[PDB]
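K.L.:
To start, I am sharing the structure in question, which I have written as structure tokens.
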Amino acid sequence: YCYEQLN
Amino acid sequence: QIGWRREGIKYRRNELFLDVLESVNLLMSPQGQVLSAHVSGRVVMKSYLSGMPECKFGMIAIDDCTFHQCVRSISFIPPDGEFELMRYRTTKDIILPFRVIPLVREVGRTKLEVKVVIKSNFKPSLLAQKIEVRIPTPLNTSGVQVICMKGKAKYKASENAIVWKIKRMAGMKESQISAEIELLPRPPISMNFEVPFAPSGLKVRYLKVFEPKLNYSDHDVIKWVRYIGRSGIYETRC
């Protein structure tokens, strides 16, 4: 479902 | 010259999918004492990167590690597509997403008045999902009566257990369930859940992609992360 950004 | 990845891979969109999947195990006394607890985690990476990149993964007290053959704060040419970057296990400073609080009261040798309270314990910003609580009933159970404010419950008398199911529940909350067990003249309470965060506290610091033969730098890769924690053995005595 939800992948969040990595930074 | 790398047997796990071909040469000449080119993607238009260089993307990066990073799934942190933990299983939190906990054995608690009815009185809240952590009797045993640990987390088992793996880090699966879907990698859509062009050519032959050199990547660096980096992220709290880990105990074991078990990397992929490609691994050498670790560098590696990752294969193309899905592969498991590493397994791991932690035991200290674990977030226990739920607190199960059993309370039983005898009534002669005929009734059993049972009340069970689950406490969520994480940012109320976040929802637990697939919440299921098992209350086992004794073998000499005639019938069961049970009501509950949130979700649904049923007496699976074949499995000789009460099953309480809850779709969602945000952190720093509390719900309960009460039951009357008539019986005919002590295993633990189990829980299962899903939480959108690594119970161990693990968080991914950086993933750096170095391609010096091709026309892209780290600014170019699209990088995505997902954290999912689930229960394993999650039992409370009484």
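For chain B, we keep the numbers from Swiss-Prot: what you see runs 158-216, 241-253, 262-374, 383-435, in order.
The backbone N, Cα and C atoms fix where each Cβ goes, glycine too.
Copying in the features that Swiss-Prot gives for the protein in this structure:
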type	residues	note
MUTAGEN	B:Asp176 to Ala	Abolishes interaction with TTGN1 and EGFR
MUTAGEN	B:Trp421 to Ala	Abolishes interaction with TTGN1 and EGFR
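Give me the structural setting of these features: burial, nearby parts and distances.
P.N.:
Under a cutoff of 8 A between CB atoms, and with a sequence separation of 6+ in the same chain, the neighbours of B:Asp176 (mutagenesis position) are B:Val200, B:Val201, B:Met202, B:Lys203, B:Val422, B:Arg423, B:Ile425.
For the recorded site, B:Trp421 (mutagenesis position), the DSSP three-state label reads strand. Residue density at B:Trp421 (mutagenesis position): 15 other Cβ atoms are found within 10 A of its Cβ, drawing on all protein chains shown.
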